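Data first, discussion second: the structure below is written as structure tokens.
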Protein chains: 4
Amino acid sequence: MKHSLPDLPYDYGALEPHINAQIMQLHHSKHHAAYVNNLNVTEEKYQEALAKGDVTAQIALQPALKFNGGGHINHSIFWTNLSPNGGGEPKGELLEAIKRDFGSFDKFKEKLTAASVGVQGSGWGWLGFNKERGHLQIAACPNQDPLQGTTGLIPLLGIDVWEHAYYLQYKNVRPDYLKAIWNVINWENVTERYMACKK
Amino acid sequence: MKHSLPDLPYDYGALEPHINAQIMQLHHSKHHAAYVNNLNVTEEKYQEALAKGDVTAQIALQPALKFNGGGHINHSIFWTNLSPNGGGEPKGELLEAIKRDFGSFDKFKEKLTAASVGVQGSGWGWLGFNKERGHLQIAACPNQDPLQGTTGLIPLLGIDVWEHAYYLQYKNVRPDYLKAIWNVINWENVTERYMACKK
Amino acid sequence: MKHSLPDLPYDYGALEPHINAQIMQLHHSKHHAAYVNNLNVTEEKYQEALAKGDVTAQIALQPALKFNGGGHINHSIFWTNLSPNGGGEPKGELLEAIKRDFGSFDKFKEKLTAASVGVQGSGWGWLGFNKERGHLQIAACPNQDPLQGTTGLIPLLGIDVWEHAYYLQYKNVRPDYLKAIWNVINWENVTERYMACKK
Amino acid sequence: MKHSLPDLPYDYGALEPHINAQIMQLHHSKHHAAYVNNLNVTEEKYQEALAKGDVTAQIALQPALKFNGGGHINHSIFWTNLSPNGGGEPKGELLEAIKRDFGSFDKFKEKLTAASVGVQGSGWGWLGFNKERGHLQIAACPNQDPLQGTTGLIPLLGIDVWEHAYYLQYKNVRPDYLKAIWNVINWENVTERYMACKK
Ligand SMILES: [Mn+2]
Ligand SMILES: [Mn+2]
Ligand SMILES: [Mn+2]
Ligand SMILES: [Mn+2]
């Protein structure tokens, strides 16, 4: 059905000094663009194999489908999770859910930071919503494996810990990047995603 | 177009005493039948998701697509790899390739046996053809991961080491099953698959 | 110090008609016995590699360490999770936690059944305790990957869905085995494991 | 047995302009150093669990052992695979093996480049020696999974395609990094590793 690179909801430098403009521009215009481009190529090749009934070709295409498809899913959410007007704490029912499920907002930040810094290799840290249990949940995903597609949790807030998300600015020091990104979390967007999870 | 369960090319009791009739009937009429049906179900849900551009739904279906699709691929080859007219050693160029790539037929049997008995959990041992290198190659695959779809090798001979392939007759002693199955290998079919790889 | 095969706490035929005596004897005296012995073999080779600083040899041994070590861990819990005095529903705080975290005992049974029947290939379904969140949690594990070692959840109740756990009696119909096993769950043991988690 | 960060066999700027000095210094003094440091911590924790017979703790430590242990193995080989005096083509039996197993030196470069650029996420491209088959073989490894520990192939030449190996200089354009690194391949070292594989 054709996938497209979404416009960034802000200027490439809007998240400075926490994530610099060179990273944002590369991350959106090169990395996410490649995922979209390679996803469209892979989807067309899957339509051919499916019409041909070639199951071997379908299975051979699965790694590229999950990698680029997950990449598209994850980054499309990620851009909306950040804002130049972000930072601080959420309000209302989301903040109450965070206190109820994690103890406090500070304890939640520790848990999500720990999950993000604990990713060995490329991956993502996620705050998600468990619809079956009706409460928040933190999970980590490898490479571009998307949260809902691989675990069923509804994504609320994602932290990209691929090296291209921080290396130009923070080099190997991923914890400095994790501390900085809290200043640009768009809690308005995370609240919207949380409210959508409830009828 | 759909996928269908192939008829077994021989009687359910044709491979006794090496593989008994209760195993052959369950393995074909229950296990393979389930894979083919569930593959068609999974493909239909993927057909819908692909047209809808729902990448999350596509990625969520990948485990079932590889598992049932691989199940169909692997067992369809497996039935042709066995025959009451089987056993012994291959002839002609396949035997020459085995001696060239593995040293001898007996050395090849140990390597394929070792790969099959070495599967921890469910899986398959494979003799394949490496098209890029132009020679034979042995590999092991977990669960129903199909050989060509996951490694690119062209399948020539597969050994199913799922417990349902032997447990009723050999119980926990997988090596006893592996010793017996050499008596029913259809080297005519494996030779046909090998000759198709070279041109 | 070594690891040893624990005696089964009941007769091999004590769980009939739900799990027959041939399965119980093979499962304990053949399968679990193999895991314990091979675990001790693998640990000794790792003991040597660790003292030698041979990291390649250590890493090569990890699949066998997790597989046989998990095999020992999982089955040692499994035997205590079953009893001829089992069946029915738990009492006290465990039942209260089940109702609180899953809605009802019946809803909990479906979720654990769904996780167990959903294992593609060999594996286990688990009811566990999340120490960080302080509540119950269901998870599925592949092959012999143990629950606490791979996810941190404390094991309370495990359902072995390897084919050797049911095939002789129920053949391919894993749901028939899952329905039967609820009749022999030792809720006294699961309650003991749950109460140890809270302090 | 205590692991230590090996000295780099050359100056941090010795591989310029192909890999810049900032990358080499970060790669050796920060990334490899961390692998060594975290490996030593993990090994000490494994000795405690092993003496305690805590198999759960051993299995929980396996990801960090493979990650940091593999990281140490892979980078220790990598530094020796490069040299300011490198580039060009190998001579003697290694060059003959490359021509025999891959067709030509240029075709081999294409195959190893393709394997390296094909790594989705973090990982490594390897030219290895298959001792059982007695010929060269190309393989790719995810994250820090070491070649010999996970596949049995003897490592001859490794290409690190983690983003920290090239991103500061080449950004997202991994193919430009792969083309440049051929100018500093230490074929003297690769030849030594190849000759050691033969009696
Ligand atoms: Mn990214
Ligand atoms: Mn089968
Ligand atoms: Mn078992
Ligand atoms: Mn590196």
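First residue shown is number 1, and so on along the chain.
The header says X-ray crystallography, 1.8 Å.
Yeah, the Cβs are placed from backbone N, Cα and C, and that goes for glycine too.
For C:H27, C:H75, C:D160, C:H164, the entry in Swiss-Prot reads Mn(2+) binding site. One entry in Swiss-Prot concerns the mutagenesis experiment C:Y35 to F (Swiss-Prot position 58). Its note says: Loss of nitration. Enhanced dityrosine formation on peroxynitrite treatment. Annotation of the published mutagenesis C:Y35 to A, H, N, V or F (Swiss-Prot position 58) in Swiss-Prot: Reduced enzyme activity; the original residue is retained in the structure shown.
Annotated features taken from Swiss-Prot, shown on the structure.
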{"residue": "C:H27", "record": "Mn(2+) binding site", "Cβ within 10 Å": "24"}
{"residue": "C:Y35", "record": "mutagenesis position", "Cβ within 10 Å": "22"}
{"residue": "C:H75", "record": "Mn(2+) binding site", "Cβ within 10 Å": "24"}
{"residue": "C:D160", "record": "Mn(2+) binding site", "Cβ within 10 Å": "25"}
{"residue": "C:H164", "record": "Mn(2+) binding site", "Cβ within 10 Å": "18"}
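In this structure, the C-alpha atom of C:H164 (Mn(2+) binding site) lies 14 angstrom from that of C:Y35 (mutagenesis position). Chain B lies within reach of none of the recorded positions C:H27, C:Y35, C:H75, C:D160 when a CB-CB distance under 8 A is required. Rounded to a whole number, the distance between the Cα atoms of C:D160 (Mn(2+) binding site) and C:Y35 (mutagenesis position) is 15 Å.
A Cβ within 8 Å of the Cβ centre of C:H27, C:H75, C:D160, C:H164, the residues given for Mn(2+), is found for these other residues of the same chain: C:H28, C:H31, C:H32, C:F78, C:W162, C:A165.
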